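*Asks:* Right, I'll just put the structure down here and ask away after.
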Amino acid sequence: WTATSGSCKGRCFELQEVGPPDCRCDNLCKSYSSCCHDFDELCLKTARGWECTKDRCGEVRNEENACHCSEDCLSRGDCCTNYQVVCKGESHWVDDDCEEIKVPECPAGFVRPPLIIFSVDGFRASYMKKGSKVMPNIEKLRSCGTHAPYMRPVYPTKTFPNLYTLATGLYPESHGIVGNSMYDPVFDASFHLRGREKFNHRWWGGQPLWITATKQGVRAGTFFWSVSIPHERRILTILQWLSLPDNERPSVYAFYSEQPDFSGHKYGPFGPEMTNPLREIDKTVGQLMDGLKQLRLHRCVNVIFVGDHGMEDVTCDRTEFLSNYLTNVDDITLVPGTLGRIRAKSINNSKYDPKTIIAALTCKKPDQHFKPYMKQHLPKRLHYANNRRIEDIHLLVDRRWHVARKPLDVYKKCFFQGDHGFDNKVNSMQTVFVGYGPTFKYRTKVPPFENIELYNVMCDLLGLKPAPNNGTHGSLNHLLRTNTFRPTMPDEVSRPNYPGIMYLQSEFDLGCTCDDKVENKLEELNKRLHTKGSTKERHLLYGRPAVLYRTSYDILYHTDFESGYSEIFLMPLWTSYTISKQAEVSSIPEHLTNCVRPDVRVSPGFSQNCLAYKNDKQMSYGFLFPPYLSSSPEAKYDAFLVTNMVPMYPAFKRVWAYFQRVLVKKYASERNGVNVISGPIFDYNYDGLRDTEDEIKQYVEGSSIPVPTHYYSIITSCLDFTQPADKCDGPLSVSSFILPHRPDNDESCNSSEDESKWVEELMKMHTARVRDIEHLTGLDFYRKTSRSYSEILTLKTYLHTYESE
Ligand SMILES: *[C@@H]1O[C@H](CO)[C@@H](O[C@@H]2O[C@H](CO)[C@@H](O[C@@H]3O[C@H](CO[C@H]4O[C@H](CO)[C@@H](O)[C@H](O[C@H]5O[C@H](CO)[C@@H](O)[C@H](O)[C@@H]5O[C@H]5O[C@H](CO)[C@@H](O)[C@H](O)[C@@H]5O)[C@@H]4O)[C@@H](O)[C@H](O[C@H]4O[C@H](CO)[C@@H](O)[C@H](O)[C@@H]4O[C@H]4O[C@H](CO)[C@@H](O)[C@H](O)[C@@H]4O)[C@@H]3O)[C@H](O)[C@H]2NC(C)=O)[C@H](O)[C@H]1NC(C)=O
Ligand SMILES: CC(=O)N1CCC(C2=NNC(=O)[C@H]2/N=N/c2ccc(Cl)cc2)CC1
Ligand SMILES: CC(=O)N1CCC(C2=NNC(=O)[C@H]2/N=N/c2ccc(Cl)cc2)CC1
Ligand SMILES: [Ca+2]
Ligand SMILES: [Cl-]
Ligand code: NA
Ligand code: NA
Ligand SMILES: [Zn+2]
């Protein structure tokens, strides 16, 4: 109940919200059915429209008009946005040449440049080029400010997950808004676009920018406009707030447009009907900028033009139906569309079987337009598993398609020609970023980056300390003319030991054999130098990684590779080696096929053993530095050390051997040498973070050898490929991956074929940022380069996507 008997006179769009049953005059009231009786009359005026005309100039203030052309309007702060253009001979902001904004040019009383976030729903990245002729205001912001060719949304590339990620810097798994539709079990409740449940605060985690601002004494306008408040009124309201007295005026503002998303669903991303909503968004930008110029704020305010996700062509006839795969299709609930999430229809049923459901959905049709996953097997780059609201069974749907349960769900719910929500690497899902103002750079292009990074920058722009988030603070410093954040390297927590020869062969009882009893003072001094780290500048190009947690580990040097060997996990945490363009691939000699050699620098008690692998009928093993790439027949013996061995499913060895035998050399040839760092990852609770020892759920049978959930590699070379990887003077180039360590290759439908037909495609799918690997390992890479730290941070957030142009 609301006693909606009070009034809004003089209170229109008040900034603080009064609590029921007092009636409300804030821009949120419409959504709660709690606006005072006179809200529309007083606060939502429309008379005479939104523009001044010649004959309105100098008029007698009529308070009934939507906006004013009277003489007192400037100081009343409520002129139509085009007032000075029509009634004072001034020019439109878009008509002026752009001039560099070297310093903030603000009215007296402004303690900091205001921030205005202009967010647009469904604004696909390629609209910037393809719609450029009809968006002159947006085009000026873009070319005169700082812009990226596109910005990467988060998965799922839905509206609510992405808007709330923009506001918090958090992955949907961490902020809790994991989709446009949700079921929570612990609450026991559902969340929908249509409805009032979405308004309960219990769904919304993290700390959004407006709360971060308020807690630190920076005032905020609202970030939530009611759907019925027209755009011209949102703009005029922001402009009025900007005329408030210094002690009442917000420092951060948001505008939101439901377009072009709304039209894109109906007409497809490039439907002829799309030109008009793009004209209209541009007009609104024009209005804001003319309005700022009027208030003399156009060289004072920082403006962010940002989208939530793009839009793809999707129609009803591109729908896969689960009723064509399953028989018990009535025993499940599907969250349908551009992604699938499956759970049991009823919690009282113990006859429900996820493994059988998955199996029934795997590679069943030659053309299948989706792939099922247990959520923990989804590519780690999606960061989409660590939330009770995310169902165990997930369907990644092909771009341009939908998944539905049964045909009845589609024709009794073609409506639509566009949709979004697909994997966030897909070109059609990419969106836009432009920054314009005194704090952003002038006429500057920046590389594509992820929307999780923006919260830190918005906080920097307002002098706020960001709440803990998934951005990497400093990775976007290159966007800004002046930075208040200078990042520093995390301190190394554990220092390594450097063991020498300490054990005799006969102390080892590991059940390993090698045919290596084959016998020179010249090359006896040589091998000693290699074990002391003579070749280390060759294979360790960027310094050793820093270990950022408490543990026990040894640095081990070899002719061809260096490693950091964990006495706790009984395997390297990391193995580093360089393969030059000219290097050669050899095979493993017949006599050294099953060879594993004790490492005399490392105690039997901290070594793996061959017997466990023999006893374990599921588990085999592989090597981190590949024997195939040894530099000499003598150096090859190094690759069979027990300290280079890691547990591998036979199914996984197919993937790993192909990467090591074929792909490393191909990358070296194409990139003019590569440096490779590889190692294990343990993430049994799928939270994206390194597991402690007591979290491991699987060991090689009858041993304390832990089984990795994933294997990573980081492959670095010179951005200037005319220079070899090992003699690079400038910026670096990186690609990385985190491969799931699986006992089958069910994920790859063509895995019965030669590795040359599927393995690389799998690896591409599991592309990763160096930063993802850092979280998963507790390691810190690139400690010793010539490059500035902000540049290294940008490099660590880079994702190689494998999409066309
Ligand atoms: C992306 O960035 C984010 C933010 O930096 C990273 O997430 C953080 O990771 C931290 C480590 O996992 C985590 O810290 C834990 O906090 C626990 C309490 O935290 C509450 O308060 C904070 C701060 O206000 C709040 O943010 C949290 O909000 C969560 O929960 C609410 C309501 O449930 C949700 O609405 C909200 O969305 C959010 O949910 C998300 O996080 C939780 C986990 O916290 C997930 O389960 C959800 O799925 C969802 O993703 C919290 O309300 C605190 O209790 C923990 O402490 C335990 O562990 C330490 C180890 O040092 C130990 O010392 C303690 O004693 C304690 O152990 C005890 O509890 C155990 C579990 O009950 C028990 O087993 C033991 O026996 C002990 O009794 C811990 O410190 C932090 O909360 C989140 N923050 C967020 C916002 O998610 C994220 O890691 C980054 N991602 C990547 C890939 O890097
Ligand atoms: C005390 C508390 O927690 N809250 C926060 C939530 C409400 C809001 N505060 N400020 C707003 O603009 C409004 N929600 N805005 C949003 C904008 C985008 C999105 Cl996806 C979701 C919400 C009421 C207060
Ligand atoms: C029902 C619900 O809660 N949502 C809120 C989100 C959408 C919005 N409706 N009105 C808004 O202004 C808009 N949020 N805008 C934002 C402005 C800035 C930023 Cl960073 C993020 C969002 C759809 C409805
Ligand atoms: Ca973990
Ligand atoms: Cl959804
Ligand atoms: Na075995
Ligand atoms: Na297969
Ligand atoms: Zn949409």
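Following Swiss-Prot, chain A shows residues 51-463, 468-573, 576-591, 617-886, kept in their order.
For this deposited structure, the header notes the method as X-ray crystallography, 2.0 Å.
Note that Cβ sites are derived from N, Cα and C of the backbone, with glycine treated the same way.
Sharing the features that Swiss-Prot gives for it:
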- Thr209, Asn230, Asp311, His474: 1-tetradecanoyl-sn-glycerol 3-phosphate binding site (BINDING)
- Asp311, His315, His474: Zn(2+) 2 binding site (BINDING)
- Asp764, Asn766, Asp768, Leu770, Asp772: Ca(2+) binding site (BINDING)
- 54-97: domain 'SMB 1' (DOMAIN)
- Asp171 to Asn: Abolishes lysophospholipase D activity (MUTAGEN)
- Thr209 to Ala: Abolishes lysophospholipase D activity (MUTAGEN)
- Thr209 to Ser: 15% of wild-type lysophospholipase D activity (MUTAGEN)
- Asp311 to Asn: Abolishes lysophospholipase D activity (MUTAGEN)
- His315 to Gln: 20% of wild-type lysophospholipase D activity (MUTAGEN)
- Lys430 to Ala: Impaired secretion. No effect on lysophospholipase activity (MUTAGEN)
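Could you place these features in context, so I can see how deep they sit and what lies close by?
*Replies:* Counted within 10 Å of its Cβ, the other Cβ atoms near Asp311 (mutagenesis position) come to 22, all protein chains included.
Residue density at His315 (mutagenesis position): 18 other Cβ atoms are found within 10 A of its Cβ, drawing on all protein chains shown.
Look at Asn766 (Ca(2+) binding site): DSSP puts it in coil.
Proximity of distant same-chain residues to the domain 'SMB 1' (54-97), defined by a Cβ-Cβ separation under 8 Å and at least 6 residues beyond the stretch ends, is recorded for 112, 114-116, 249, 269, 271-272, 274-279, 283, 287, 290-291, 298, 300.
Around the Cβ of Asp171 (mutagenesis position), the number of neighbouring Cβ atoms within 10 Å comes to 21.
Spatially close to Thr209 (mutagenesis position) yet at least six residues away along the chain are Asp171, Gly172, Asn230, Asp311, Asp358, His359, judged by Cβ distances under 8 angstroms.
Under the DSSP three-state reduction, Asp311 (mutagenesis position) is assigned to helix.
Summarising the environment of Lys430 (mutagenesis position), the number of other Cβ atoms within 10 Å of its Cβ, over all protein chains shown, is 28.
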*Asks:* For Ca(2+), what surrounds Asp764, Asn766, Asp768, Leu770, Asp772 with a Cβ no more than 8 Å from their Cβ centroid?
*Replies:* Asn436, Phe763, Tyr765, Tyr767, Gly769, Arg771, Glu776, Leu857
*Asks:* Can you tell which of the recorded positions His315, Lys430, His474 lies nearest to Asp772 (Ca(2+) binding site) in space, using Cα positions?
*Replies:* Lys430
*Asks:* Just need one number: Cα of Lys463 to Cα of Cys468, in Å, whole number, across 4 unmodelled residues.
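*Replies:* The unmodelled segment spans a Cα gap of 12 Å.
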*Asks:* Identify which of the binding-site residues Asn230, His474, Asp764, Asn766, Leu770 has its Cβ surrounded by the largest number of other Cβ atoms within 10 Å, counting every protein chain shown.
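*Replies:* The residue with the most neighbouring Cβ atoms within 10 Å is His474.
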*Asks:* Suppose we draw a 10 Å sphere around the Cβ of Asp768 (Ca(2+) binding site). How many other Cβ atoms does it contain, all chains included?
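*Replies:* There are 17 such Cβ atoms around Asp768 (Ca(2+) binding site).
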*Asks:* Just how spread out is the 1-tetradecanoyl-sn-glycerol 3-phosphate site if you go by the largest Cα to Cα distance in Å among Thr209, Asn230, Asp311, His474?
*Replies:* 14
*Asks:* Between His315 (mutagenesis position) and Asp764 (Ca(2+) binding site), what is the CA-CA distance rounded to a whole number of Å?
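*Replies:* Checking the Cα atoms of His315 (mutagenesis position) and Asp764 (Ca(2+) binding site) gives a distance of 38 Å.
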*Asks:* Just to be sure I understand the break: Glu573 and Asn576 bracket 2 unmodelled residues, and I want the straight-line distance between their C-alpha atoms in Å.
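*Replies:* Cα-Cα distance across the unmodelled segment: 9 Å.
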*Asks:* If one measures from the C-alpha of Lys430 (mutagenesis position) to the C-alpha of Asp768 (Ca(2+) binding site), what distance in angstrom results, rounded to a whole number?
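*Replies:* For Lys430 (mutagenesis position) versus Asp768 (Ca(2+) binding site), the Cα atoms are 10 Å apart.
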*Asks:* Within 8 Å of the Cβ centroid of the 1-tetradecanoyl-sn-glycerol 3-phosphate site residues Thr209, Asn230, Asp311, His474, which other residues of the same chain have their Cβ?
*Replies:* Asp171, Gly172, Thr207, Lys208, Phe210, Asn212, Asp358, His359, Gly475
